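Asks: Quick one: the structure is below, and I'll ask about it shortly.
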Amino acid sequence: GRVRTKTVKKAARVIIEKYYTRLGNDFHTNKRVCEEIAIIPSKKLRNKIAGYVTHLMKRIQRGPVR
Amino acid sequence: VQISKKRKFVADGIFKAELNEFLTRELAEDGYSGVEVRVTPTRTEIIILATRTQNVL
Amino acid sequence: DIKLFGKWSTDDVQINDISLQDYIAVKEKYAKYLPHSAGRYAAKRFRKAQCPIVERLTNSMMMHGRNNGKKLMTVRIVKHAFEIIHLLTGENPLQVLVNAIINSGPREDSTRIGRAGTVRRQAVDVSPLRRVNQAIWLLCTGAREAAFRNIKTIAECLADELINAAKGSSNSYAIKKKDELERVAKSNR
Amino acid sequence: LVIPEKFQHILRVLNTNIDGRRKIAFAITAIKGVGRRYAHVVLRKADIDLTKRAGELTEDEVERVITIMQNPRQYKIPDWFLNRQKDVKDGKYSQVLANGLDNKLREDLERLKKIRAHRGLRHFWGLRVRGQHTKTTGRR
Amino acid sequence: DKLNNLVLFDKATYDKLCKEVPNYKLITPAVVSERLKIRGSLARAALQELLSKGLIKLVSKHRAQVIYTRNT
Amino acid sequence: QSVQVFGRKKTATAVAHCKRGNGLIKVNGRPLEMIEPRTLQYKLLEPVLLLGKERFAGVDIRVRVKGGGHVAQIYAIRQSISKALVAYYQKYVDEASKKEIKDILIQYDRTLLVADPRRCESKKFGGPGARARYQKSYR
Amino acid sequence: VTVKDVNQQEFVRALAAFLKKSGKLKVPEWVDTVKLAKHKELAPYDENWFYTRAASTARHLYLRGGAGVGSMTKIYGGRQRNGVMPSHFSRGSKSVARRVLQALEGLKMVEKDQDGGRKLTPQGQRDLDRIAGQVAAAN
Amino acid sequence: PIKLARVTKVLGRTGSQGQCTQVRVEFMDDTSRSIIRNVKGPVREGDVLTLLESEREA
Amino acid sequence: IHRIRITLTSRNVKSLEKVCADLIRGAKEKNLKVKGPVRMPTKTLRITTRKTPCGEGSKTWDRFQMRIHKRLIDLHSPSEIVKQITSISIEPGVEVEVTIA
RNA sequence: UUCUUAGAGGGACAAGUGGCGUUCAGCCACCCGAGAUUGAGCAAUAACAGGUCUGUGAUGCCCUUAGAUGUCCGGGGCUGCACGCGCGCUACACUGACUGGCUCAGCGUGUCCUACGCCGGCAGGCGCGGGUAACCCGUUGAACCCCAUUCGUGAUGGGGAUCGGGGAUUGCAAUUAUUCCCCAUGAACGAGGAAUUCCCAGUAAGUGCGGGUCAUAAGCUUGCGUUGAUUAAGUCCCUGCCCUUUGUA
């Protein structure tokens, strides 16, 4: 199994509420903008954040995320 | 005759290590922090980083 | 068309029981020239079901310490065995193999519920895969064991074993062991 | 293949009982002082067909095999094959057969035990004489 | 038990081979040596000699297993 | 006029050079039928029997094999031949013909086009192999 | 037709038969007695082994050039079984390899290289390629 | 009376070392006939068992 | 002026890549014929020793690696220019060896 | 620059689709893919009266300190065998031995690694070259394996222990035989009782090769390829582990 750690969660959240208008549904666009947005330590970490940002950006349209 | 790259890089390692051990046992009292060795075929320089240089001179 | 060792057809072969009809691979879309595939069929669960039954036989053939990774020789043992089979009985060896595995598979086994030392067993049903597994295992152990210290070779011993097993002869080691396992299940119930 | 007319079932050579059933090259290994190597070269040097079974050899052939086995030096068998190369006493090259090898062994053992050499004492006590550990292993 | 197999053919076994072998479902050095109480070498030689005459067919030749059969 | 591709199994590598000609098939200057592990001869004949000789008619392939072991080389060369043909029937023929080849090759065995990625696993201290450990004696 | 085009097993037997028929191959005095390595237990069974070894040596030297006594000793090496000790790779006899190469030099089939090794002569290449011709013709 | 039975759902895994598995089987001779049985070895949906004794329970 | 070659050998990759790149772009801007970095097989020195001084434990082993990265850059330039381009480029943690013919 | 070396940068995130999930964290299946869990290293708080003063010029006390417990030189011992245990290696054969032929590695080491030529059956002896190493050994012609030959269920051409002779290499020195070679000798062992170890895929196991010891040198360990499986996708029954309730003299 694979659970997203507090690090990627916290990072992903603050990215959403700062640059909601910049992000969309596509993973690769979010992956590319996450490079420009944040100084991030490694590619894997950026991929995981980009992925969970994609996941949140799906359910934001469904309803208001807490 | 010249030694292999492998033995040469090892030899430089032991040189560094032994020099450090000597410098520690000598300049422990004057707070010897560390050493930096730069090597040039003209002349190789050894740079000592210590707390109170006025004393080690 | 595709034929095993380029000389045995896979269309004239026929399955008897529906239970094992999707757990014995040898058919149109699983037709291979040689047993030797070197596939990833033991990677996850229910993948070896899709392994050709001839490959399962030759894989379970290279068992004891001295022949652990000696596949290239089990393939020629199975090749010779298939030729011996065809010479003795006349018809397609793949049918004889399938008939042997159909007969040899135990239908009701016994499971251990209790303590160690004492014997107390509950009689339970056997899954179609486990039936195929034990059938192949029993056939190979019968072949192996029968020809260990006597003159007849592994090839004709495996053939003799599959001839006996396919027509349900009491002489087959696999039939004796199946009979005994079902008799022990019958003793418990 | 063909039926043998006079198959000599048991051969009586060098006070030994040779079984004709086994193939000649390995048949004569039953003689002490003759192995699977020396037997081969002896037969090849006498130019006998090794394929033949020991039972179907003629009188002259087995008599040639005996006489070439006794005196190898005459029939150009090399020096480095001989069982006895430099004999302690007379210092000559010879191949010693069953009775001879037993006699030579007990004589060599007696010679070592006479002078009180370590090997002799280790032999007389019934121990190992090649300097193995005799603690953990070599029981009875 | 001890198996005292015959190194060379006797007349009672040799005539039995030339008549009866020639027609078995499967031909090999093993079964012939077992059935007729023959040695492994002589039984292996016998099949080669029968192939030279041309009574028996060679199905497949190999180091380990040489398989022979009756014709027609 | 020509293409050149590699087939790989474990540490074995077989590079096939595919040009136009009279259906010539050579590996290290030797025909397929004269390859040493003859028991698996059919494994080399797999790609040519599956597609049919008619597709090989206007193609000469020259395979060179290095590294690995015998059977690994057999899987490298038999992979290389098929990859070479589909590469050639991609570059100098319609994509439709390449698809018509690819689907048949994949449908039979995926190994012919896609390389088996697994390698010999690294050995650790405390045992003879990568997983197995030495016998642990209590008293 | 070339050596590479034919079966390499039958080729050696054919070339050995040719080397026997020539009847001008200097066999040593110790062919009947000597083994063929450190690790063989018995002498070779076949009486005409020198001709088969000579044939093999010529074929090896045809396939690649610049092969010395050491290389030929490395070719005919095998597994030394050391009784209770485990088995290790042992090399061939140097003398047999040297006498074979000396004997083949005698036929003017092989000559010494300026680089240091031994290469097959055009006379040799002719003979070897001819033998391949009739070995191919016999199917 | 040796009769066959389809497997619709795997209920759970039972036995002292979880060596067995409990399954509900629908018979072949009758369409709507469900019974609970314990079976050795790996099973999934669709697998058909050959029940020798068809009266016993799990 | 004929065939001077320059052998750059180091344990660090970054410093070696940086210094060699500087030598190349330094040579390129002067309009000199340069044959690019020939990367040889990386030499890995392995030492595997017991962790413990005494020898009582579960028989654990250390695995000490030492990496040696070697680059060759080749020039068809005069010795006077080669001397100054080799002189200017110095870095602690790279060894440079220059050879002519 | 496809293959080879190796720098930079791409690539995989449960991302896409369908179920199940207080439609949350997430789980199972499937498409596209080289890959949908590669193998390690590093590893907290708090403790063992754990082992090491025989690693140290790390070290406190104490014991000896000139017929020494210092240091060196000759020997001998560490290996001494009615017995009991612990890692292992070779086997008990015919899926196998033996003889010949054919054809493939990878890690990594060489101021001692070795090509080539000559003489000796062999261990090895001479002569002359290359390499401080992607340069020479080396295209590292490795073994199982593959294809022929002989053997035939016989303690047998399985097995090679123990013993007798010789012939070489180290070294100042080889006996209590350092290794190495040749001929001869031919023991137990026919798959092992109670018991008990290790292991889930390039894994187990078979099989060789290199490193460390190394003047001489692997039945050891530490690595590397090569051939390559059966069974499982579960459970807390045994042996232990983590959290939560209780009970305790």
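Numbers in chain B track Swiss-Prot; the residues on display, in order, are 3-59.
Looks like electron microscopy, 3.2 Å, at least that's what the header says.
In case you wondered, yes, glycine gets a Cβ from its N, Cα and C as well.
So Swiss-Prot says this about it:
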MUTAGEN   B:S6 to A  No effect on phosphorylation by CDK1. Greatly reduced phosphorylation by PRKCD. Abolishes phosphorylation by PRKCD; when associated with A-221
MUTAGEN   B:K18 to R  No effect on sumoylation. Abolishes sumoylation; when associated with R-214 and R-230
MUTAGEN   B:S35 to A  No effect on phosphorylation by PRKCD
MUTAGEN   B:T42 to A  Abolishes phosphorylation by MAPK and translocation to the nucleus following exposure of cells to hydrogen peroxide. No effect on phosphorylation by CDK1 or PRKCD
MUTAGEN   B:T42 to D  Phosphomimetic mutant which is detected exclusively in the nucleus
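Locate each feature and note its surroundings.
Replies: With a 10 A radius on its CB, B:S6 (mutagenesis position) counts 10 other CB atoms from all the protein chains. For the recorded site, B:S6 (mutagenesis position), the DSSP three-state label reads coil.
A helical conformation is recorded for B:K18 (mutagenesis position) in the three-state DSSP classification.
Around the Cβ of B:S35 (mutagenesis position), the number of neighbouring Cβ atoms within 10 Å comes to 9.
Long-range Cβ neighbours of B:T42 (mutagenesis position) (same chain, at least 6 residues apart, Cβ-Cβ under 8 Å): none.
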Asks: Counting across all protein chains shown, how many other Cβ atoms sit within 10 Å of the Cβ of B:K18 (mutagenesis position)?
Replies: 13
Asks: Measuring Cα to Cα, how far is B:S35 (mutagenesis position) from B:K18 (mutagenesis position) in Å?
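Replies: Rounded to a whole number, the Cα-Cα distance is 14 Å.
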Asks: Please classify the secondary structure at B:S35 (mutagenesis position) using three-state DSSP.
Replies: strand
Asks: Could you give the Cα-Cα distance between B:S6 (mutagenesis position) and B:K18 (mutagenesis position), in whole Å?
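Replies: Roughly 18 Å, rounded to the nearest whole number.
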